[PDB]
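Inspection log for the structure reproduced underneath, given as structure tokens.
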Amino acid sequence: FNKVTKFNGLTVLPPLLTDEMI
Amino acid sequence: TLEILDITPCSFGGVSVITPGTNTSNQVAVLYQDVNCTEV
Ligand SMILES: *[C@@H]1O[C@H](CO)[C@@H](O)[C@H](O)[C@H]1NC(C)=O
Ligand SMILES: *[C@@H]1O[C@H](CO)[C@@H](O)[C@H](O)[C@H]1NC(C)=O
């Protein structure tokens, strides 16, 4: 989780399963 | 007065409507996606 890393109608939906679930 | 102002979108987010099937209820929760509960 260190390695890998709101304007025009473009959204970002929350992933249904948060990491502490995964 | 020189000073640093941000900007920001307004809110947006889509309204979603939860429902248990109309088989059961006419009651529906609503989900305003990614806002802070004021602007409702
Ligand atoms: C939904 O209602 C119908 C009758 O309109 C009933 O036959 C059915 O069992 C109900 N569904 C569930 C999952 O209870
Ligand atoms: C929501 O708004 C309240 C008051 O403006 C603030 O205290 C809180 O941090 C905000 N939370 C989010 C997630 O925007």
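By Swiss-Prot numbering, chain B shows 581-620, in order.
According to its header, the structure was obtained by electron microscopy, 3.5 Å.
In case you wondered, yes, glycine gets a Cβ from its N, Cα and C as well.
Counting every protein chain shown, 13 other Cβ atoms lie within 10 Å of the Cβ of B:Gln613 (variant position). According to Swiss-Prot, the natural variant B:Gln613 to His carries this note: In strain: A23.1.
Under its mutagenesis annotations, Swiss-Prot gives B:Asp614 to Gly the following note: Increase of pseudotyped VSV particle production ex vivo. Increase of viral load in hamster upper respiratory tract. Produces more infectious particles when cultured in primary human epithelial cells; increases replication and transmissibility in hamsters and ferrets. Non-local contacts of B:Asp614 (mutagenesis position) by the CB criterion (under 8 A, 6+ apart in sequence, same chain) comprise B:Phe592, B:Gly593.
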